[PDB]
Amino acid sequence: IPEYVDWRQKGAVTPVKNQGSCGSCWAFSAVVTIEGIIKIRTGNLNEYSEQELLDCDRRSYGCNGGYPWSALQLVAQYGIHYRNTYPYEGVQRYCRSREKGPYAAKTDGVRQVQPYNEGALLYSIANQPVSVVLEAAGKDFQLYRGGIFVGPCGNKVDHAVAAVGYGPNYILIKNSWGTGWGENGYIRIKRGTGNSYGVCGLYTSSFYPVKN
Ligand SMILES: *[C@@H](C(=O)O)[C@H](O)C(=O)N[C@@H](CC(C)C)C(=O)NCCCCNC(N)=[NH2+]
């Protein structure tokens, strides 16, 4: 795998989103990976519905949090609508999948990256954007403005984001806190520190969709 990956430069990343007050990071993370794999496999970059996962992923808890794995399993078993068809409202509502016409995209499954393994995550990111989790509660992460973020942070992961690239010393993360946070909505998180958890627990739980 190459020394640098940046899926934005390959046209596989849609504009940075803002989840707002809703605890929907898990759906935004999943959607970033779906947008990415659909671009990688089909050549078209589309926006897909975080709101649909929020409403319809029965294993998740709406705006009270959820599981990227479970949203990706929802997209593989059923599908997902375009963001235009099923726009983001920042609140959980009734599942309206059935009323929004045929799905726009469908995946074939969900792999997990071997956790606590930097190279395994890097290998996956080289193939596609990956849903990853981290500790975002620390004021250092909340107030991050730029540079390669080293913490301070623990490994008490509580926030789902998407890895869309990496470099020699960092992993490139698309956050869902709007374009004004971090580096136009992104954070580069230091890697290669030898901490198996990853900085901020970044290697705790990583999933990506499979699409044949
Ligand atoms: C993240 C966010 O929107 O900022 C959000 O709080 C979230 O989904 N967090 C996850 C943790 C990471 C994905 C590791 C989470 O807490 N998932 C489990 C949901 C817990 C909610 N349970 C109940 N009973 N309300």
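Note that chain A carries Swiss-Prot numbering, so the residues on display, from first to last, are 134-345.
Per deposition record, electron crystallography, 2.5 Å.
Every residue, even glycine, has its Cβ placed from backbone N, Cα and C.
Database features, via Swiss-Prot:
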BINDING   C158  leupeptin binding site
ACT_SITE  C158  active site
MUTAGEN   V165 to S  Slightly enhanced thermostability and higher optimum temperature; when associated with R-307. Enhanced thermostability and higher optimum temperature; when associated with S-169 and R-307
MUTAGEN   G169 to S  Enhanced thermostability and higher optimum temperature; when associated with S-165 and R-307
ACT_SITE  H292  active site
MUTAGEN   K307 to R  Unstable. Slightly enhanced thermostability and higher optimum temperature; when associated with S-165. Enhanced thermostability and higher optimum temperature; when associated with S-165 and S-169
ACT_SITE  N308  active site
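Annotated features, which come from Swiss-Prot, shown on the structure.
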residue : record                 : contacts (Cβ under 8 Å, 6+ apart)
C158    : leupeptin binding site : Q152, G198, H292, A293, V294, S309
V165    : mutagenesis position   : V146, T147, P262, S264, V294, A295, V297, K307
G169    : mutagenesis position   : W140, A145, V146, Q261, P262, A295, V297
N308    : active site            : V149, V294, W314, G315, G318, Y319, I320
Please check each of the recorded positions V165, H292, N308 and report the ones with a CB atom less than 6 Å from an atom of ligand 1, ordered along the sequence.
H292
Fewest other C-beta atoms within 10 angstroms of its own C-beta: which of the recorded positions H292, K307 fits that?
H292
